Amino acid sequence: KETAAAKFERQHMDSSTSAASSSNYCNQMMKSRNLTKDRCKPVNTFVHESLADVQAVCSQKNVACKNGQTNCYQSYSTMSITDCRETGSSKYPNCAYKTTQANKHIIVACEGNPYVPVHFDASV
């Protein structure tokens, strides 16, 4: 089955662009990454950084996750991200999203050996 680490890459990483380039970014990416196959995922964030820089967050500032777990880490630097949020016209299978650009610190949960991101917790 797909590993948690691979699922994080598929759901959250987009090293191929520096920022969202149009209002359609989320619509296209949510579909292409298979995030709308079974239902419209309501929210998602994409990170426009190298994979190595995001993996490195697991060695940065340890913080509590939103749900209280203690395997979360906050990046020391801000990163280029895109927030995708379902719009009012979204209706499966025609899932529709608003694209918002941001530059924020990321918080991820890490697991494993090698110890890598498996969950995107928040941006701050």
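Here chain A follows Swiss-Prot, giving residues 27-150 in order.
Looks like X-ray crystallography, 1.1 Å, at least that's what the header says.
Keep in mind that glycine also has a Cβ here, set from the backbone N, Cα and C atoms.
According to Swiss-Prot, the active site, proton acceptor annotation covers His38. If you look up Swiss-Prot, you'll see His145 marked as active site, proton donor. The substrate binding site feature in Swiss-Prot is assigned to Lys33, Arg36, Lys67, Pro68, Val69, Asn70, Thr71, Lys92, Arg111. What Swiss-Prot says about the mutagenesis result for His38 to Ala is this: Loss of activity. Quoted from Swiss-Prot, the note on mutagenesis experiment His145 to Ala is: Loss of activity.
When the neighbouring Cβ atoms lying within 10 Å are counted for each of the recorded positions (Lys33, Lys67, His145), the highest count belongs to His145.
With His38 (mutagenesis position) as the anchor, the candidate binding-site residues are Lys67, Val69, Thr71, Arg111, and the one with the nearest CA is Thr71. Sorted by the number of other CB atoms within 10 A, the recorded positions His38, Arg111 start with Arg111, the lowest.
Comparing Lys67 (substrate binding site) with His145 (mutagenesis position), their Cα atoms are 15 Å apart once rounded. Cα spacing between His145 (mutagenesis position) and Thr71 (substrate binding site): 11 Å, rounded to the nearest whole number. In sequence order, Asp109, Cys110, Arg111, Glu112 are the residues of the chain that are 6 or more apart from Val69 (substrate binding site) and have a CB within less than 8 Å of its CB.
Around the Cβ of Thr71 (substrate binding site), a 10 Å sphere holds 19 further Cβ atoms from the protein chains shown. Following the DSSP three-state reduction, the secondary structure of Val69 (substrate binding site) is strand. Counted over all residue pairs in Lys33, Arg36, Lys67, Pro68, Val69, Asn70, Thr71, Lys92, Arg111, the record's binders of substrate, the longest Cα to Cα distance measures 22 angstrom.
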